[PDB]
Amino acid sequence: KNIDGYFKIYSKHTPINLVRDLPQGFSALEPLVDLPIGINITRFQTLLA
Amino acid sequence: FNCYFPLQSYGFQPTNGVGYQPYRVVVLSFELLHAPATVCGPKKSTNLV
């Protein structure tokens, strides 16, 4: 998210075991870094290898 | 005739007069607006009690 030009980055990492669909469980993310960029974002793209 | 190259080269020598000696001039422009964030002034701490 972007808050008054500050872009907040949240991340959480945990192992799982899944075949399909998605796991059902609770998680709590934490802020990684603060990026004082100050730009408007209206679209995004996903990067895959 | 009536045509000169706008740019001219400086003449710098150790024995040149004080007026012609090279002086490194750097201007720091500080602008106050609403677009965070940039460098802030020095922040000093004190002994903890």
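Per Swiss-Prot, chain A residues shown: 195-243, in order.
Structure determined by electron microscopy, 4.5 Å.
Placed from the backbone N, Cα and C atoms, the Cβ positions cover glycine too.
For the natural variant A:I210 to V, Swiss-Prot gives this note: In strain: Omicron/BA.2.75. The structure shown keeps the original residue. On its own chain, A:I210 (variant position) has A:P217, A:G219 as residues at least 6 apart in sequence with a Cβ closer than 8 Å to its own Cβ.
Under its natural variant entries, Swiss-Prot includes A:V213 to G with the note: In strain: Omicron/BA.2, Omicron/BA.2.12.1, Omicron/BA.2.75, Omicron/BA.4, Omicron/BA.5, Omicron/BQ.1.1. Sequence-distant neighbours of A:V213 (variant position): no residue of the same chain at least 6 apart has a C-beta under 8 Å from its C-beta. A:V213 (variant position) falls within neither a helix nor a strand when secondary structure is assigned with DSSP, and so counts as coil.
Quoted from Swiss-Prot for the published natural variant A:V213 to E: In strain: Omicron/XBB.1.5, Omicron/EG.5.1.
The natural variant A:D215 to G is recorded by Swiss-Prot, whose note states: In strain: Beta/B.1.351. Annotation for A:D215 (variant position): no spatial neighbours, criterion Cβ-Cβ under 8 Å with sequence separation of six or more.
The secondary structure of A:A222 (variant position), as reduced to three states from DSSP, is coil rather than helix or strand. Same-chain residues at least 6 positions away in sequence with a Cβ under 8 Å from that of A:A222 (variant position) are, in sequence order, A:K206. According to Swiss-Prot, the natural variant A:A222 to V carries this note: In strain: 20A.EU1.
Just so you know, the Cβ of A:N234 (mutagenesis position) picks up 6 other Cβ atoms within 10 Å once every protein chain is counted. Record note (Swiss-Prot) on the mutagenesis of A:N234 to Q: Increased resistance to neutralizing antibodies.
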